[PDB]
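K.L.:
Take a look at this one; I'll ask things after.
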Amino acid sequence: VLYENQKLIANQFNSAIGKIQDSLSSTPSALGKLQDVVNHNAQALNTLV
Amino acid sequence: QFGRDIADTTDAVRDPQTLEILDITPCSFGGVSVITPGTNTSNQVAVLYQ
Ligand SMILES: *[C@@H]1O[C@H](CO)[C@@H](O[C@@H]2O[C@H](CO)[C@@H](O)[C@H](O)[C@H]2NC(C)=O)[C@H](O)[C@H]1NC(C)=O
Ligand SMILES: *[C@@H]1O[C@H](CO)[C@@H](O[C@@H]2O[C@H](CO)[C@@H](O)[C@H](O)[C@H]2NC(C)=O)[C@H](O)[C@H]1NC(C)=O
């Protein structure tokens, strides 16, 4: 099934790459875990001081 | 007369004699670190300031 539609799956892979490139910056809430851990460390330091 | 920051500490102050703004920052300090190959191999040590 690979070489029957190699151009089609190449175009689909390129479309998926473009879609995920758009979706990574489409919303500012797609990186919630890093923002949460950074804010938790910052708030821990803030309440420490 | 003086300013503060997010830590609610002293970072800037106005002198009572003139009108020049000052800044307060602590000098260099930290925990000292050591690097040694062990007493069973050699005796030279490399002291490190973190
Ligand atoms: C299988 O699905 C893919 C994607 O859903 C189809 O590729 C699309 O085909 C249409 C019409 O042929 C084009 O207008 C689109 O541009 C194609 N998409 C991409 C990303 O190239 C494909 O045709 C489908 N195959 C079958 C046999 O139904
Ligand atoms: C406190 O006294 C000092 C004395 O040096 C004053 O400083 C002088 O003030 C005069 C008046 O403006 C200036 O012409 C001089 O150039 C200043 N000298 C220096 C070294 O700064 C100062 O102004 C006084 N402060 C107050 C609030 O009266």
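In order, the residues displayed for chain B correspond to 564-613 in Swiss-Prot numbering, which applies throughout.
Header entry for method reads electron microscopy, 4.7 Å.
Each Cβ is built from the backbone N, Cα and C atoms, and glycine gets one as well.
According to Swiss-Prot, the protein has these features:
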VARIANT   B:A570 to D  In strain: Alpha/B.1.1.7
VARIANT   B:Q613 to H  In strain: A23.1
K.L.:
I need the most crowded of these variant positions: B:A570, B:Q613. Count other C-beta atoms within 10 angstroms of each C-beta and give me the top one.
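P.N.:
Within the set of variant positions, the most crowded position is B:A570.
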K.L.:
Write down the Cα-Cα distance for B:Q613 (variant position) and B:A570 (variant position), rounded and given in Å.
P.N.:
23
